[PDB]
Amino acid sequence: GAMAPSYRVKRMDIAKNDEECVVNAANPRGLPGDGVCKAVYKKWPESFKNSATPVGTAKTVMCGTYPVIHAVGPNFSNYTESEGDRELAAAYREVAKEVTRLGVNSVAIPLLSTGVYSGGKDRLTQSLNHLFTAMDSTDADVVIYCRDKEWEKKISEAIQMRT
Ligand SMILES: Nc1cc(Br)ccn1
Ligand SMILES: [Cl-]
Ligand SMILES: [Cl-]
Ligand SMILES: [Cl-]
């Protein structure tokens, strides 16, 4: 565990993270995909061996000894708001199980279902709150990666508001 488990946010490529493992915003078929998934494929291509896993689940594959936790958030184009909400919460619970099982002291994590799976909606708050629900009982240092300056501000504010 981390000595004083924390949340942090950084605005940069999750492929350049400084943590002991990474969560991929994966697709169910283990394809190279777009956005976070394509950056992860470029950095850790070996981790996409048998990475396919259903919506609402996480599957870890090692790239050398570095764990890549493939977390499949729902595509809100396909799911109802209600079913999508349930699957998004579930993907993060499976990430918390994997992070715990791996025994890491830190994890780099994107906001699931906020990009091309958002169904063209702003899901920062919805995705972040599910992240907190899952990860709050873990003792890993959590570092959330984003690319948008205003998202960075909002995420930082949401973290600081609970400290
Ligand atoms: N490569 C990336 C892309 C996004 Br979106 C967030 C973090 N890292
Ligand atoms: Cl960068
Ligand atoms: Cl996404
Ligand atoms: Cl972002």
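Residue 1 is the first one shown; counting continues down the chain.
This entry, so its header tells us, was determined using X-ray crystallography, 1.5 Å.
In case you wondered, yes, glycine gets a Cβ from its N, Cα and C as well.
Over in Swiss-Prot, the protein carries these features:
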- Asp13, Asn27, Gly35, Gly115, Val116, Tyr117: ADP-D-ribose binding site (BINDING)
- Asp13 to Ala (Swiss-Prot position 1343): Partial loss of ADP-ribose 1'' phosphate phosphatase activity (MUTAGEN)
- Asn27 to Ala (Swiss-Prot position 1357): Partial loss of mono-ADP-ribosylhydrolase activity; complete loss of ADP-ribose 1'' phosphate phosphatase activity (MUTAGEN)
- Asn27 to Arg or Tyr (Swiss-Prot position 1357): Almost complete loss of mono-ADP-ribosylhydrolase activity (MUTAGEN)
- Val36 to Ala (Swiss-Prot position 1366): Partial loss of mono-ADP-ribosylhydrolase activity (MUTAGEN)
- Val36 to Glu or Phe (Swiss-Prot position 1366): Almost complete loss of mono-ADP-ribosylhydrolase activity (MUTAGEN)
- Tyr117 to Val or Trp (Swiss-Prot position 1447): Almost complete loss of mono-ADP-ribosylhydrolase activity (MUTAGEN)
- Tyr117 to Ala (Swiss-Prot position 1447): Partial loss of mono-ADP-ribosylhydrolase activity; complete loss of ADP-ribose 1'' phosphate phosphatase activity (MUTAGEN)
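What Swiss-Prot annotates, mapped onto the structure for a quick look.
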residue : record                    : CB count, 10 Å
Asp13   : mutagenesis position      : 14
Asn27   : mutagenesis position      : 21
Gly35   : ADP-D-ribose binding site : 15
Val36   : mutagenesis position      : 25
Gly115  : ADP-D-ribose binding site : 18
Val116  : ADP-D-ribose binding site : 16
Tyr117  : mutagenesis position      : 25
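Proximity to ligand 3 (Cβ under 6 Å from any of its atoms) holds for these recorded positions out of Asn27, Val36, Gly115: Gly115. DSSP assigns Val36 (mutagenesis position) to a helical segment in the three-state reduction. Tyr117 (mutagenesis position) falls within neither a helix nor a strand when secondary structure is assigned with DSSP, and so counts as coil.
The ADP-D-ribose-binding residues named in the record, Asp13, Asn27, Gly35, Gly115, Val116, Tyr117, extend over a maximum Cα to Cα distance of 18 Å.
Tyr117 (mutagenesis position) sits 9 Å from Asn27 (mutagenesis position), counting Cα to Cα.
According to DSSP, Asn27 (mutagenesis position) is assigned to coil rather than to any helix or strand. Of the recorded residues, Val36 (mutagenesis position) and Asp13 (mutagenesis position) place their C-alpha atoms 8 Å from one another. Ranked by Cα separation from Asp13 (mutagenesis position), the recorded positions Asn27, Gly35, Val116 are led by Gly35. In this structure, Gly35 are the recorded positions from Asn27, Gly35, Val116 whose C-beta falls under 6 Å of some atom of ligand 1. Across the structure, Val116 (ADP-D-ribose binding site) and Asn27 (mutagenesis position) place their CA atoms 11 angstrom apart.
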